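Here is the structure we will look at, set down as structure tokens.
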Amino acid sequence: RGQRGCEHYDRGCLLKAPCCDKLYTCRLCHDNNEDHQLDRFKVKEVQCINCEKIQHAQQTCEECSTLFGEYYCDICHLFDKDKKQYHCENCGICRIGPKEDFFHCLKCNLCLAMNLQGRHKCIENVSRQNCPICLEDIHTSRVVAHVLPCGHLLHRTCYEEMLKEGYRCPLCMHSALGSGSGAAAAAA
Ligand code: NA
Ligand code: NA
Ligand code: NA
Ligand code: NA
Ligand code: NA
Ligand code: NA
Ligand code: NA
Ligand SMILES: [Zn+2]
Ligand SMILES: [Zn+2]
Ligand SMILES: [Zn+2]
Ligand SMILES: [Zn+2]
Ligand SMILES: [Zn+2]
Ligand SMILES: [Zn+2]
Ligand SMILES: [Zn+2]
Ligand SMILES: [Zn+2]
């Protein structure tokens, strides 16, 4: 671990971005360096870092057999060391597991810690929204979301910064004290 990959991932291959047909270590490396956003489900090809064989996406290299990722999901085309990831069909992406700690809430439409099942306030597709603090997406973020007792969602980082200046939901102004607050599963 820690020999091959980027700042985001420990992986043995590079993705061929079907948009600009460039080779980037991962979708974040691509998105940080391109006008547009990479569609991870559209990725068809990868290149072995070790032997530069460009090939269809798979867990090991067809020529030299280098291990591309300890965890490999052929839907998101994600490669990584073992972080107990699982791919959730309702989220549509890979989550940081383990899968048994989480359930997918249909209404809020993200994976939530088991202790919130039937024990939180649902807001329709609230996960598919921007964080009201930073106004960047919650659902696909690699930062754990925090369910406020009111059911609104904040990035854990944005939530903890907000506590230095206040203690109320940035949208509905309800206090963050109380029942129904907890953690969601991070994007892998
Ligand atoms: Na490398
Ligand atoms: Na990726
Ligand atoms: Na849906
Ligand atoms: Na999606
Ligand atoms: Na589930
Ligand atoms: Na953020
Ligand atoms: Na995590
Ligand atoms: Zn591109
Ligand atoms: Zn990267
Ligand atoms: Zn190879
Ligand atoms: Zn996946
Ligand atoms: Zn889910
Ligand atoms: Zn819910
Ligand atoms: Zn945020
Ligand atoms: Zn709120």
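Here, residue 1 is simply the first one shown, and the rest follow in order.
For all residues, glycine too, the Cβ spot is worked out from N, Cα and C.
Positions annotated as Zn(2+) 3 binding site by Swiss-Prot, on the basis of sequence analysis: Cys48, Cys51, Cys61, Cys64. Counting every protein chain shown, 12 other Cβ atoms lie within 10 Å of the Cβ of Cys64 (Zn(2+) 3 binding site).
Around the Cβ of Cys94 (Zn(2+) 4 binding site), the number of neighbouring Cβ atoms within 10 Å comes to 23. According to Swiss-Prot, the feature Zn(2+) 4 binding site maps to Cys73, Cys76, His87, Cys94.
What Swiss-Prot lists as Zn(2+) 5 binding site is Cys88, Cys91, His104, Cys111. In sequence order, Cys88, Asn90, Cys91, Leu110, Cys111, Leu112 constitute the residues six or more apart from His104 (Zn(2+) 5 binding site) in its chain with CB-CB distances below 8 Å.
For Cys105, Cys108, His120, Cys122, the entry in Swiss-Prot reads Zn(2+) 6 binding site. Here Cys122 (Zn(2+) 6 binding site) comes close to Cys105, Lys107, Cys108, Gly151: these same-chain residues lie at least six apart in sequence, with C-beta atoms under 8 angstroms from its C-beta.
Here Swiss-Prot describes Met162 to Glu (Swiss-Prot position 176) as a published mutagenesis experiment; the accompanying note says: Abolishes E3 ubiquitin-protein ligase activity. Neighbours of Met162 (mutagenesis position), defined as other CB atoms within 10 A of its CB across all chains, total 19.
A C-beta separation below 8 Å, combined with a sequence spacing of at least six in one chain, links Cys172 (mutagenesis position) to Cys150, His152. Listed in Swiss-Prot is the mutagenesis experiment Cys172 to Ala (Swiss-Prot position 186), annotated as follows: Abolishes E3 ubiquitin-protein ligase activity.
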If you measure from the Cα of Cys76 (Zn(2+) 4 binding site), which of the binding-site residues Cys48, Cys51, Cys64, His120 is the nearest?
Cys48
Which same-chain residues, if any, lie at least 6 apart from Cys73 (Zn(2+) 4 binding site) yet have Cβ under 8 Å of it:
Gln85, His87, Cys94, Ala188
I'd like the number of other C-beta atoms within 10 A of the C-beta of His87 (Zn(2+) 4 binding site), please.
18
What are the non-local neighbours of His120 (Zn(2+) 6 binding site), defined as same-chain residues 6+ apart in sequence with CB under 8 A from its CB?
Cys105, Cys108, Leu112, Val147, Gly151, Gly180, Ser181, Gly182
What three-state class does DSSP give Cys48 (Zn(2+) 3 binding site)?
strand
